Amino acid sequence: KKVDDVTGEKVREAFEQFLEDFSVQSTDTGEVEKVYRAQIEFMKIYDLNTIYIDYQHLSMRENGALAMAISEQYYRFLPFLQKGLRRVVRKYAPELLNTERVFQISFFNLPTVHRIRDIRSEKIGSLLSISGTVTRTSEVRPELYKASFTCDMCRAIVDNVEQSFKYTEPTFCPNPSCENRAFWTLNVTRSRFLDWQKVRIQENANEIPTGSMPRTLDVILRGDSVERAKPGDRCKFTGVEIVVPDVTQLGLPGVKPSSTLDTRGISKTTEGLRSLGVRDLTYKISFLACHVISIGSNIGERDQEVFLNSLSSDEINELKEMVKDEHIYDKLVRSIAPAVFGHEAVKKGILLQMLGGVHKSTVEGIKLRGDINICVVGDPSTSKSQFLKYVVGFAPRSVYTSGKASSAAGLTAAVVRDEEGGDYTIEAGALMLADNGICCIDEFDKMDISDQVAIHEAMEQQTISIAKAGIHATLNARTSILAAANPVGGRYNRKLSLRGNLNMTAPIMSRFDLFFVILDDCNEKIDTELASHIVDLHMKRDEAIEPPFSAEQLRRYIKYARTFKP
Amino acid sequence: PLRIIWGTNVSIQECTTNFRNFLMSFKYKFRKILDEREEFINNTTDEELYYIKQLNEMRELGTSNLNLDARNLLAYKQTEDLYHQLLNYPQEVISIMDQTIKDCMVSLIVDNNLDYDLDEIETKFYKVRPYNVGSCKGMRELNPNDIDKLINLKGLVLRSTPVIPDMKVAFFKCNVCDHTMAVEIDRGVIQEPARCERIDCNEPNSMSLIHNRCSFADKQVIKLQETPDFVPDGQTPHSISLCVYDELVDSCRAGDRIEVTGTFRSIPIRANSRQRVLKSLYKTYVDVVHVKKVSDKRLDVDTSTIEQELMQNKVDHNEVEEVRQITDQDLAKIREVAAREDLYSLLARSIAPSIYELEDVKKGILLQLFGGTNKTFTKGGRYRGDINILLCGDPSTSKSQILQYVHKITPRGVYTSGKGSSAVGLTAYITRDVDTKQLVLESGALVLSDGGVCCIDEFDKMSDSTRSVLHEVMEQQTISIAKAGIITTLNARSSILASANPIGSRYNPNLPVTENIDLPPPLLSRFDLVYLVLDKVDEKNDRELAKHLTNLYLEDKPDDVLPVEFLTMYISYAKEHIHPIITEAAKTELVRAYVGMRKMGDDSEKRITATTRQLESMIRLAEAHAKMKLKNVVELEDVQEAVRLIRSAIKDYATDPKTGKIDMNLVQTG
Amino acid sequence: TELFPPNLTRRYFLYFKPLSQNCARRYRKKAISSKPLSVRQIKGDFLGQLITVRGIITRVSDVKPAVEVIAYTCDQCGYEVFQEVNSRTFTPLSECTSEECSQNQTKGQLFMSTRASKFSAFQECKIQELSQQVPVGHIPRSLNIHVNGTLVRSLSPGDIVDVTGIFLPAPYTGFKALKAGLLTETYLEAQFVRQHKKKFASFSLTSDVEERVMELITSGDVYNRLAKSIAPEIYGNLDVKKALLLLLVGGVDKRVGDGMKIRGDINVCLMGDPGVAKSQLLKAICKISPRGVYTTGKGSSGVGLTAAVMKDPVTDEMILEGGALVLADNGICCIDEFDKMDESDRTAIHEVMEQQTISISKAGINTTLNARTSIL
Amino acid sequence: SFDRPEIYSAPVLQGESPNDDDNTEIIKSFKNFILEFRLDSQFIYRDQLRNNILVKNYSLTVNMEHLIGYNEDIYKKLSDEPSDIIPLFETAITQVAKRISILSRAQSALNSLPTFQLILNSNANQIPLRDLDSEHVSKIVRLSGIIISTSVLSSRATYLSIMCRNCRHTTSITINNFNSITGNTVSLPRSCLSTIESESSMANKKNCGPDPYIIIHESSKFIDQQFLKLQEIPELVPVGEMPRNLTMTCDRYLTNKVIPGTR
Amino acid sequence: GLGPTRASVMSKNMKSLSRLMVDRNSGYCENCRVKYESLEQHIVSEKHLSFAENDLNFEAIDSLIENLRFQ
Ligand SMILES: Nc1ncnc2c1ncn2[C@@H]1O[C@H](COP(=O)(O)OP(=O)(O)OP(O)(O)=S)[C@@H](O)[C@H]1O
Ligand SMILES: Nc1ncnc2c1ncn2[C@@H]1O[C@H](COP(=O)(O)OP(=O)(O)OP(O)(O)=S)[C@@H](O)[C@H]1O
Ligand SMILES: Nc1ncnc2c1ncn2[C@@H]1O[C@H](COP(=O)(O)OP(=O)(O)OP(O)(O)=S)[C@@H](O)[C@H]1O
Ligand SMILES: [Mg+2]
Ligand SMILES: [Mg+2]
Ligand SMILES: [Mg+2]
Ligand SMILES: [Zn+2]
Ligand SMILES: [Zn+2]
Ligand SMILES: [Zn+2]
Ligand SMILES: [Zn+2]
Ligand SMILES: [Zn+2]
């Protein structure tokens, strides 16, 4: 007989009581609704697969024993939770049994969010919440969940074999016709699969230590969580810290653990005619997430109806109040880049770039660009990079790049090789990380000619072409460009034209709609006012900034206004 | 009789008794006598039992680590043998020390009858960290007879691998009856069960390893660039690999100068992945016991750069100290020095005693060491008080020596030369690891210099493409990389200290200032201070300069200047606890000075025009001046001294505002 | 009984000093060991013989522990099992081969004990024959020298050396398709090292040195005597040779407790009309000096003076190899044709003559490296 | 062209505690039984071993009742599992005999001492040939009868030197079990052992083939083996039933000790 | 023979070292809490003599002495 897990069964009992007992008071009325029975009922009529459980709800039970048991030993207790949920849905909504349907429990609202570098080996097999910026997304692939095998010599089919990470074959062979266990053959048609994605995440730029480079982590999404993360956005992953075999640790210093077969109770004779199986224990930490939420890449869907359905009554009333105002345009200009004094034309241009024009396609097939590309040129110390800082810290889907720190592959797309293997993958470049956003490139003059060529190609066709190695791809890079350039010789020559002041090529220049040449003139009044503004900034920080609109209401107004097609 | 561990000369009982007597009866006056320092013995600190009170405060704070100085073992008579036994056999002597530390923790409350429970102490696993184990002989001067000895090493951290799980307990599950066993690791080898342990189920090969149920420990590999005290003839520097375990993981960041004491280890490396065949030539590494990140010769790290790292240090209980512990006596000494009337000239004079005069240059170096205030906007902005200094001048003006002193005095700077550096080598690059054979990220000079001062010698010889990287560093203290594997913003809050010569390799009064400097306007405006350090021929100046460089050769080992230790701890205290703010009186002075300079720039390039960055440089210099005198507010005289330093650096009093040329005999005073 | 063998009880390393040529001349002995050979002259008929090779050292590996015999502990029986290693690779032992475990049904498991095992300090060096030994129209070749035991760190790159050792074969390294029969690689197990130029740091005031030094002192006018004897076949230039002698000797390196250093080396430039024998003076000076390097201005590039990052396969690690300013560390760098150089070498030498270091901040490395060269 | 690396051992630590079922402890107990047994006042087995060494009789005769007298545990191990315990007692005899032989010829003024033969006699109950059952299989049985035929002396191989046909790899096989019948419990190896040993550093795909070893007969060692046929006593046989008999195999000094017809 | 008190639980490394051991007047002072090879050497030691010259740790004794003086 199999041995049972008494603490595991009592965790199952506590979880199945939690799924039917827990309730909250209604905000509008005060009624007592049991939210997880309602969740099961909601899944019953839409045939959903994933149940979402708030962790703060689980922490309220008992004195916290059940939530702590789930947190520390999530890997051990997960099948027990699955069968408890199975029993609850059997008691309440049996129609979810038939389609057997696989269920996924997603936990959210964990008390703490961990950095990528705070991941330690003591939390392996434990519930966790981390945050990171997604760089690579793989395509959706099937994963062997319930394998169905046929034995080689008895040739009878057996099904519903547990699959845990590494590929396993059953040794039971329940038919009594044959007498060996090791030999089997997989039936890929009969076996069952789940969705699988390996998305690579990187440490957030504010979380990287002083001299160290960012370090990556491969988090794996399964089932309904697949394709909820996009290249270039900040996501909070809740899941389990798992461990995955790594072979590259062979050359690393230190004693690498190994496993050899213990031979103490095995009788042997020296008849003659000494080999044993030893295998390395080398691993790397990975993550398996059940919940993916995308917090805003900012510091703080084309149809308008779905947008106004998302907003509640209070903020839609605030948006209507903003729309109704007759002096709204001046307030929009004054609210852009409050740390910068003056330069209202540049602020107007930045606002119009953040709004953009409509995208039109003719009957012949050519595309008319609605994206506004703006270059800011002028004298040194004219706050031309403060505008780029404001756009990256404010506008969604915005990336910041320096001219000399650039590359052809880093701005458009990279074909990269992992672990010196035959597989080549695609890194999304800065132009695709700012797709339907703004790519802010400071020191566009210091960019070399090859990268300027590779970027005006993506300004010409609004796409990216890849032919490197065995990968041929067409990539979407419809992106507004906010460039900052310094004149040749440092200062701006009034006597020379714009073409003579700039080493940026004619194909680069031809696709910039606005060329804001911002200049320094020495008069006492505006220099005094600017100095007062800067010293007030240094004295008061956020108290010296008083814009007509805050950043969040500005962003809501921009996202509302982008729904219009004038 | 007495038992000895095979292969050693170590007795558990004898070492235990000797170290117990040492811990019960050590006084730091013994260390004073051993180091031949009799006149420095004081009653209140030296005569107190050192390790008794250290173990007491170890009990109160919940600390489980004792930092043991090996020189203190030589100070005590009975442990002079034990010192050698710590150097020759760390593996078991450290365990003996941990066991007797646990015994001492029990004894201090058993004998004295304290209210602390014994269960918490005897549940804790106390471990010792020996340090200062001897002379820092090089890695390449070590021999195979030094394997498994305690070694002390200098170094700079280049990179670190991610957290690696090394498997301590193994969890095996039966396939048919779900019976599980846990087996401990034994010298790197785990015995997997051939048969099920159950009496009812004894099926062969039914035990499978469940990788997520088994318990792991932290292991990290750090590549350390060694800086030996003695370097043989034509020895080219190398990188070692050092393995840190458990608490010490992520305690060393890329670019810090550290003191690693550890165990010299050697392992055989497999030739192929599929085969168990090992190589006869062994791979050497250091199994790290203790890390010291603080030197009394140099400044402590900036606390504003490692705030979340200090919080993670508290969380992990790694408890490796990042900053010097300031006592009460030295704190009172810091205040009484800060109240001295000539404190500014005193601190500037104590920067480079071997460098004669250059008083304003030393004052600017001092203010760059102090730094301006760092302001974090609640909205998300950030202002960093990093002062950038350019020193342009005639040859042989002790400016390269100023760079060498600043490089030695800063916590984590990097010294580079003009055109001996590249743009990729300043920011970040992709390298090949020798161990994993994988593509890894490695930090360039500017990122490695974050929190410190990047010294760039021969700034005029640097090419313009390489010179283009520094712009973003001096304006936003960041580098925004968009390359093949890297799309991120890296913090480089480094103060740039550059040295340069004129075009003709000597300053030409017939040429103006800007033509002599030969830097583009968007580059030169980012410098907070531009020093025109010129060699004027005088009688008395040449006489005193000759005397100053000639008294250096009177003896083999050569007013009032502060010792380097006190200067470093003074600057560290002022950087850590003093954050001056601008008042309205300072605001009026700052605004009036900026408008005055802009009006002076109206006259007709040939002259250095005033800049908004010059206003920000005035603010940063006034904040550094206020931080020097331990004031929490910036007064008006701070702004006047900032303006005076800016004007005297470029020698605005000597130059003609119309022509832009500088006279020598007329206004300049050597 | 099974005792510990004698091999596990040696604390000494045994080496062969070859017989001197003079002692062979006294006693009518003709030995192949005494005569210096070149790499070309060392053929397959000298294998197993104690032979002497003369040449320049081009490459020196780092000292690494090469295991000779591996020690294992068995918890089952308490024996220590030692397996010898005479190859580049070995297979570790798993089951205990002691008599108690060999007789018993249950076999113990062996664990490596690195303190109980025997290691040798191992270095591999490359020796190349001198230009006087290379025949007409030929490229110099190389020979591998194995240094084990005490003799490690006695060979450095840029040394003219007579190395006496046993010429021994090794298993074939190369493609399996190109071998014909029992092809073998070759190496020289070093026994004795004789430096043609003795290092200044290796100088010791022995008894025999003192009478020669005192004879040169009592001969008088040692400044003029050493000056004019630097290049005796170059007429005139007495003050030039005097400053070249001062270049060879140098001043006092000064350290201050503040941390700054003043160099003691002297840098000498000879700028002159063609045909004043300044290249002969450069050759003479850094042939006299034990650590001298002669360099033509365009013959060395930027990577050929400062540093280069490249892989050492014997220790299997990615190491920095210096240029001419590293090979001339604590020596004299002869830079001929100084005015026809590029700006890169000029900047490198510009930093060398003052700070005595090279700082490299490139895509491979971020480091500083010591170069205490005196520059002529 | 390097040599074969050698492996040697040296006792240092106590190790794990010895167990009674271990082969080494059984050998030590047997050795102490040989050296320390006294019948009346004399070490009969020690004196017998010395006298057998003097006459070049490399065997020892041991009474089984003496084993009951000394240690019952090794006696029951010998009785239940004779094929595992008899080589251990022979090893004990050989270890005593080498020590006796070295101390003999160097005091009473090369030599190879082979593995000694265990002859063991007893006066216990003789079970009849008709009551042999499956419970006596691989057990020591005492049984009486008459001898019908003694076969010729066959030559079994104790020490045999083998050489590979083309590989020329020289190996030696030592055999200490000759008492099996109808089957080769020890045979020449199926493949060449030069590849697995890796004795040569150069290691000069080359396969030597199936069964590539030939026996060098001029350097091999042999012993004699005899087949006896034992019938039950014809005085006690049922009238209408043929008498039953057994085949017996004897070797070394047990051969040519009996003639047909003896009881 | 008072002896010094020690911890209840021992370490795994400490127990592992017991298998590796081979072969090659006195008492305990609780005032200094150290073992000594000889008593006369423990008398001449900085900690014992520094303990002797201090009188603030026999204060209770002192009070008792004073009381027992005027009984
Ligand atoms: N017109 C302005 N309004 C507000 N702040 C300004 C203005 N001009 C300069 N500043 C401030 O002065 C500093 C100038 O920094 P930057 O914006 O980097 O200069 P820049 O305009 O980018 O010129 P370059 O090309 O980088 S030299 C910042 O702190 C700005 O906030
Ligand atoms: N005022 C001074 N005080 C102290 N030492 C000085 C002074 N002027 C020159 N020296 C010394 O003279 C030597 C000249 O070297 P440096 O001054 O460091 O060169 P430099 O000033 O950087 O000019 P370069 O190298 O041509 S760019 C050094 O040993 C200095 O210490
Ligand atoms: N003063 C001298 N005494 C003896 N031989 C001399 C003298 N000057 C020149 N020579 C000879 O003339 C030749 C000079 O060759 P170099 O050493 O190349 O002179 P140089 O000054 O280096 O010429 P360069 O390369 O144009 S600077 C040699 O053959 C010398 O032997
Ligand atoms: Mg800018
Ligand atoms: Mg200089
Ligand atoms: Mg010449
Ligand atoms: Zn089957
Ligand atoms: Zn089982
Ligand atoms: Zn053993
Ligand atoms: Zn063969
Ligand atoms: Zn005492």
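We're sticking with Swiss-Prot numbering for chain A, so the shown stretch reads 101-199, 260-433, 441-467, 498-763, in order.
Looking at the header, which is where the method is noted, we find electron microscopy, 2.9 Å.
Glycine residues also receive a Cβ, built from the backbone N, Cα and C atoms like all the rest.
Sequence annotations record features per position, and here Swiss-Prot assigns ATP binding site to A:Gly575, A:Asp576, A:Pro577, A:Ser578, A:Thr579, A:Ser580, A:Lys581, A:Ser582. The Cβ neighbour count for A:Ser582 (ATP binding site), using a 10 Å radius over every protein chain in view, is 20. Under DSSP, A:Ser582 (ATP binding site) is assigned to a helix (H, G or I) in the three-state scheme.
For A:525-732, the entry in Swiss-Prot reads domain 'MCM'.
In Swiss-Prot, a published mutagenesis experiment is listed as A:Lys581 to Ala, annotated Loss of MCM2-7 complex helicase activity.
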Other residues near the ATP site, CB within 8 A of the CB centroid of A:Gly575, A:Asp576, A:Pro577, A:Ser578, A:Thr579, A:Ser580, A:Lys581, A:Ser582?
A:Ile715, A:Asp717
Per residue, counting other C-beta atoms within 10 angstroms of the C-beta, which of the binding-site residues A:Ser578, A:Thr579, A:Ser580 reaches the highest number?
A:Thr579
Within the set A:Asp576, A:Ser578, A:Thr579, A:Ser580, A:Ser582, which binding-site residues show a CB-to-ligand 4 distance under 6 A?
A:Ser582
DSSP-derived structure type at A:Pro577 (ATP binding site), helix or strand or else coil
coil
How big is the Cα-to-Cα gap, in Å, between A:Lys581 (mutagenesis position) and A:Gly575 (ATP binding site)?
8
Which residues of the same chain, at least 6 positions away in sequence, have a Cβ lying under 8 Å from the Cβ of A:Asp576 (ATP binding site)?
A:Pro684, A:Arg688, A:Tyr689, A:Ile715, A:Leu716, A:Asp717
Scan A:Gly575, A:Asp576, A:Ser578 for binding-site residues whose C-beta lands under 6 Å from an atom of ligand 1 and note them, or write none.
A:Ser578
